[PDB]
Amino acid sequence: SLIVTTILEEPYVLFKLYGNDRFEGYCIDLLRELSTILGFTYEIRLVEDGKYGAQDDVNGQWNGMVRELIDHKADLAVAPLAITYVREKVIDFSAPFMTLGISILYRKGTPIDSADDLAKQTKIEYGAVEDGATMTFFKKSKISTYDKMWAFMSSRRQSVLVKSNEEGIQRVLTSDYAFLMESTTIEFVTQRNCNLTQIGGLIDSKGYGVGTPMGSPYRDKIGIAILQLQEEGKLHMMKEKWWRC
Amino acid sequence: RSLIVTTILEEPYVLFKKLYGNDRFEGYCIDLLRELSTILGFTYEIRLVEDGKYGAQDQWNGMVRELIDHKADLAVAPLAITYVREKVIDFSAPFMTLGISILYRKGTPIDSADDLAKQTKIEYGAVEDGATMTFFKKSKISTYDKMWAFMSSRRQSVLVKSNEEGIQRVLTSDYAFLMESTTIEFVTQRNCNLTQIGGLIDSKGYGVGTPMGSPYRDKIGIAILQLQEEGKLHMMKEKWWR
Ligand SMILES: C=C(C)[C@H]1CN[C@H](C(=O)O)[C@H]1CC(=O)O
Ligand SMILES: C=C(C)[C@H]1CN[C@H](C(=O)O)[C@H]1CC(=O)O
Ligand code: NA
Ligand code: NA
């Protein structure tokens, strides 16, 4: 039986009881499909510290699901966990089951048109989920524009970084603020808020993948089952199902 | 030890420079190989796959077979990451994302794959035994199953040996070519009378291939992720797609 770590994020994982019946969502459907294909059984556990996976700056310790895998406290991570260089250095990822990018969530009708338009001003504050792949992207970026956006963010950190996608969306809906956010979530959000839009194109390019501890014999099997799910159009069906202004 | 890298000629991924050894070659994949070489600290010799194939099971052939038998350490090419290939070799994280789509002439009523499947006047096909054809052959999706029904009975007349043969087919007859969206994009920039019909029919990536169990898999994956996040892969694509 596999211990599966995960986290609540709509519509990937949400509360529907006891055990695995507690949950539903894209990632739950995916987990089910993989289970069927590979013939394993599993117990789902929500990550204890409510984190995704970042390395702390003072000490070199990892948190979240990543840490969970690193420590072998979980066999798999199934969540909208971005596949990043930093993370890929300490755990293994399956082939991606979803492709996305960082982008801008904002109100419609403004002249803000791209990351650059944001970066060269201070009237409109902007931000990201604290210690998520996105913020980490801006923090590690050596691209002038994004480096400057990180200077701005890090200097105004206390009031422009947030603890969740929902908090950020609320920030956009209750103040002059632009939320650097993952595009799939954006797409989900703008279906439900008619005055929210994606500003500009995709700032980068990444995938969501299943996480395994480094050197896990399940990374490959899982990657293969995911590839299969993609080829037979299952993942697209799960997308339509969970995403359907 | 210098690594042996298997690849294959395909514009603009790998082409003969207009020389000896690695100097003979240029392209997006050669640039990529150079970046990987710098990041991971290795030297290499580039070799074109003898049988000139990517990799299909009849026994495997092409670059996949080269990897399986340890005749090469890496495959760097526009090699689609697929279920069937992944069961026998290891792919790095993808350096490019794409999908099967349709290359056809402009100005027709054809707007989708289903538009092709439901008629017979316009013929259509794909590279034989490549990832695209294999996609259709194995598909349970009604439209794609029908297109495959069409194609398998006409294997000799609608299937081609290369993207190039397919493009000339599109240009010289009433024919639609099922092809990879990145190559379609490369092509529609040089023949303004050609176009993509519809959107992407599936989703896949190209990855660097390594023999199953190779310790280079992870390091290469990490380098590709690094290249992606600093914008280098995108710059390489802009460079070669214009
Ligand atoms: C839901 C948030 C906290 C997570 C989900 N994916 C990103 C991650 O893998 O860290 C984070 C969002 C982001 O940073 O844009
Ligand atoms: C150049 C062609 C023969 C290759 C390239 N990628 C696909 C592959 O990985 O097999 C093939 C094309 C295709 O199948 O549409
Ligand atoms: Na890893
Ligand atoms: Na594999």
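Every residue number used here counts from 1 along the chain in the order it is shown.
In case you wondered, yes, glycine gets a Cβ from its N, Cα and C as well.
Sequence annotations record features per position, and here Swiss-Prot assigns L-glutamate binding site to B:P78, B:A80, B:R85, B:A131, B:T132, B:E180. Note: B:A80 (L-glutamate binding site) has non-local neighbours B:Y54, B:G130, B:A131, B:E180, B:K204, B:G205, B:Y206, i.e. same-chain residues 6+ apart with C-beta under 8 A of its own C-beta.
Taking all protein chains in view, 10 other C-beta atoms sit within 10 angstroms of the C-beta of B:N193 (mutagenesis position). For B:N193 to Q (Swiss-Prot position 751), Swiss-Prot lists a mutagenesis experiment annotated as follows: Loss of glycosylation.
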Relative to ligand 2, which of the binding-site residues B:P78, B:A80, B:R85, B:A131, B:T132 have a Cβ found under 6 Å from one of its atoms?
B:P78, B:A80, B:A131, B:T132
Three states by DSSP: which one describes B:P78 (L-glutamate binding site)?
coil
Rounded to a whole angstrom, what is the largest C-alpha distance between any two of the residues B:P78, B:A80, B:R85, B:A131, B:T132, B:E180 that the record assigns to L-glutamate?
17
Would you list, in sequence order, the residues of this chain other than B:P78, B:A80, B:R85, B:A131, B:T132, B:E180 that have their CB within 8 A of the centroid of the site's CB atoms, where the site is the one recorded for L-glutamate?
B:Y54, B:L79, B:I81, B:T82, B:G130, B:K204, B:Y206
